[PDB]
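Enquirer: One structure follows; several queries about it will come next.
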There are 2 protein chains.
Amino acid sequence: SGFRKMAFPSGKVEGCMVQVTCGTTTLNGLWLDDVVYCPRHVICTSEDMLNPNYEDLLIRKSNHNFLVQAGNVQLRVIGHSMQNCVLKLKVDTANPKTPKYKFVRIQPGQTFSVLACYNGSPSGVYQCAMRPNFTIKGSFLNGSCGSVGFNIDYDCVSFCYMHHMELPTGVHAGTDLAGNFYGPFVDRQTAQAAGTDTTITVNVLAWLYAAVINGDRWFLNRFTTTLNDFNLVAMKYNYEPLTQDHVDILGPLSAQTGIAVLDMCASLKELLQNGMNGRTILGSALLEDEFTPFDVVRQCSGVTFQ
Amino acid sequence: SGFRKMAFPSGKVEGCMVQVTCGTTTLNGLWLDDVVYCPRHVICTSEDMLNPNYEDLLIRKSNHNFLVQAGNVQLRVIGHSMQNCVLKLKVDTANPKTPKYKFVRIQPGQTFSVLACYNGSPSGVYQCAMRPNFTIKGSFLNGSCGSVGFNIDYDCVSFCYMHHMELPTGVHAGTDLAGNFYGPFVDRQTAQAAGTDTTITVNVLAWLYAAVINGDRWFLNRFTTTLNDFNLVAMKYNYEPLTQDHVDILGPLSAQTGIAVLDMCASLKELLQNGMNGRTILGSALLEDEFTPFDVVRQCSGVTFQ
Ligand SMILES: *[C@H](O)[C@H](C[C@@H]1CCNC1=O)NC(=O)[C@H](CC1CCCCC1)NC(=O)[C@@H](NC(=O)OCc1cccc(Cl)c1)[C@@H](C)OC(C)(C)C
Ligand SMILES: *[C@H](O)[C@H](C[C@@H]1CCNC1=O)NC(=O)[C@H](CC1CCCCC1)NC(=O)[C@@H](NC(=O)OCc1cccc(Cl)c1)[C@@H](C)OC(C)(C)C
């Protein structure tokens, strides 16, 4: 028993991280087979930050302008191209540690593990969710760009995030590994703001099921509610609408605990309306929304990865 | 900016995990050089759980009773010995992935990363602290015994925990890697209980400094307090005494933020006495105590590991 924000083991991703240096800018890159992926703003200069034309910027560059370092071994760049907001550096050496991998663009509400890196060296790993406003509440300092977020499915690493920038509110913006930003953000030094965030309702319900699996039942009740009437309460408290498709995803957890989905909704309703009254759930005094139904089942059941 | 429960990258430890099977018991082992470490209760049988004599149990065993599996490759046991509550299985193959490593016995209040494993396969990684009562609030199911907890210092993995058992309150008990239990626990199936826990005061203060580093100051005040008068408040709220040595460890954080240690103590005093009044600190509505001063400096500054 017990319940923790669990990240995936990071070994398979640690073996892919490299240092990419260009001009006075150093950040991280992801070395898969003979390609190194990294944010295109590596080619920006301190006076280019404001409104760069990366097409102009890149056609002025040579391969030897890109210092790529894999540990104590420098990799030679033999080609470069830009795809959306990511740079792809063709190198002469294939990474022998390249895992089986996929690139995936995730939906808001999905969670992933971030391997925070600096200078091609992993610093730490933690768990994030893609917020409904397409930011992530990460932990990122200067030098961390090009750190990736990922999920592991048996032996396959699904890369879903690459870090690019920090917004004034202290949340983080980035792209998928094909360089498309999550959300309306752009890699320009211009006034941009998160957008109003909302709480991920389906995830909070997953976490309440995790609490029941783990022996907290103080928040249950005998009441129930309709999906319509639940969503009328949610919108008041700035939660996302719960869809029937969400209900269905919560099927297994409902079946394993014997608590109908809409019965858990009535519990959440009263928690929203009355607060927790000095009590905690899974060691939290807030309603937690960065575990998906899948995360709960993985951790409360014991799924591993080779 | 941002602040997350960060675990260490787990790659170096993932390469050391193996499956150890004996009789009807399967758990994890740690393969370093030509030795596999694992809990001695692997030799227990379902009727031995109650009060085993492991010396008797072990002298009845043969090397070929120990199934050790490293992925799809079985390792041959060529010797075995017991050290305190851990078994050391001598194998004929040295692990080529053996990192530079140390075994260390940590003090309560120190944090570490746990690589939760099942069947020799890592499932996930999360961050724990050794509670003042020498339990850990882990996340562990059947099969997880022999999962290790660890810290990384540049390139060196310091192993500090190996998982053995779960207590009725749902917290977890285990040993250092030389087999000495943390706390008064024993590997017998007998009535044992955690002991009253307390909050790790020096860590809460470290976390409040992390919040200031990250832009929350709502909880500060102009007051101050003496160490004596602070500790008189702490004991009332079931916090551990703050020592002058704790004050000294908080020196750098005090210096980087400009907030004298005892000034932060006066903030904690009023948070203890008035609660947070619907506000949060670093996304928590509770006072967080599982970041050490060192953890805060590592994450707010950017230290990595090769
Ligand atoms: C990559 O190592 C670095 C990682 C950042 C630094 C701090 N934490 C992080 O996550 N990324 C950047 O520094 C990034 C650089 C590129 C270069 C030009 C093209 C896009 C950005 N810059 C930022 O993250 C800045 N954020 C930002 O520009 O947000 C939009 C914006 C632009 C202009 C004005 C405003 Cl008010 C807002 C960060 C460094 O700036 C602040 C944190 C101060 C907002
Ligand atoms: C190893 O894979 C496993 C990991 C446990 C299972 C569930 N979560 C975990 O962390 N460890 C055990 O199952 C361990 C087995 C050894 C075998 C004999 C020698 C010591 C224990 N058993 C336990 O963890 C049990 N806990 C326990 O025995 O606590 C002290 C105790 C003993 C007797 C009676 C009581 Cl009331 C308390 C667990 C499995 O038992 C409960 C979780 C039900 C307390």
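We number chain A the way Swiss-Prot does; in order, the residues shown are 3264-3569.
Each Cβ is built from the backbone N, Cα and C atoms, and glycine gets one as well.
Quick paste from Swiss-Prot:
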ACT_SITE  A:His3304  active site, for 3CL-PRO activity
VARIANT   A:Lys3353 to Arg  In strain: Beta/B.1.351
VARIANT   A:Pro3395 to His  In strain: Omicron/BA.1, Omicron/BA.2, Omicron/BA.2.12.1, Omicron/BA.2.75, Omicron/BA.4, Omicron/BA.5, Omicron/BQ.1.1, Omicron/XBB.1.5, Omicron/EG.5.1
ACT_SITE  A:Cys3408  active site, nucleophile
VARIANT   A:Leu3468 to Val  In strain: Zeta/P.2
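Let's see these features in context: how buried, what's close, how far.
Expert: Mapped onto three states, the DSSP output places A:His3304 (active site, for 3CL-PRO activity) in helix.
Within the same chain, residues at least 6 positions away in sequence whose Cβ sits under 8 Å from that of A:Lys3353 (variant position) are A:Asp3297, A:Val3298, A:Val3340, A:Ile3341, A:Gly3342, A:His3343, A:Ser3344.
For A:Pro3395 (variant position), other Cβ atoms within 10 Å of its Cβ number 20.
Of all Cβ atoms in the protein chains displayed, 25 besides its own lie within 10 Å of the Cβ of A:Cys3408 (active site, nucleophile). DSSP assigns A:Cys3408 (active site, nucleophile) to coil in the three-state reduction, placing it in neither a helix nor a strand.
Proximity of A:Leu3468 (variant position) to non-local residues of its own chain (separation of 6 or more, Cβ distance below 8 Å) is seen for A:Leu3505, A:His3509, A:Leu3513, A:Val3524, A:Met3527, A:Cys3528, A:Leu3531, given in sequence order. Secondary structure from DSSP puts A:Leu3468 (variant position) in a helix.
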Enquirer: According to DSSP, does A:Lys3353 (variant position) fall in a helix, a strand, or coil?
Expert: strand
Enquirer: How many Å separate the Cα atoms of A:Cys3408 (active site, nucleophile) and A:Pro3395 (variant position)?
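Expert: One finds 22 Å between the Cα atoms of these residues.
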Enquirer: Are there any residues at least 6 positions away along the chain from A:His3304 (active site, for 3CL-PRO activity) with a Cβ closer than 8 Å to its Cβ? List them or say none.
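Expert: Spatial neighbours, sequence-distant, of A:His3304 (active site, for 3CL-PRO activity): A:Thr3288, A:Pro3315, A:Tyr3317, A:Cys3348, A:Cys3408, A:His3427, A:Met3428, A:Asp3450.
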Enquirer: List, in residue order, those recorded positions out of A:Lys3353, A:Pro3395, A:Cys3408, A:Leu3468 with a Cβ under 6 Å from any atom belonging to ligand 1.
Expert: A:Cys3408
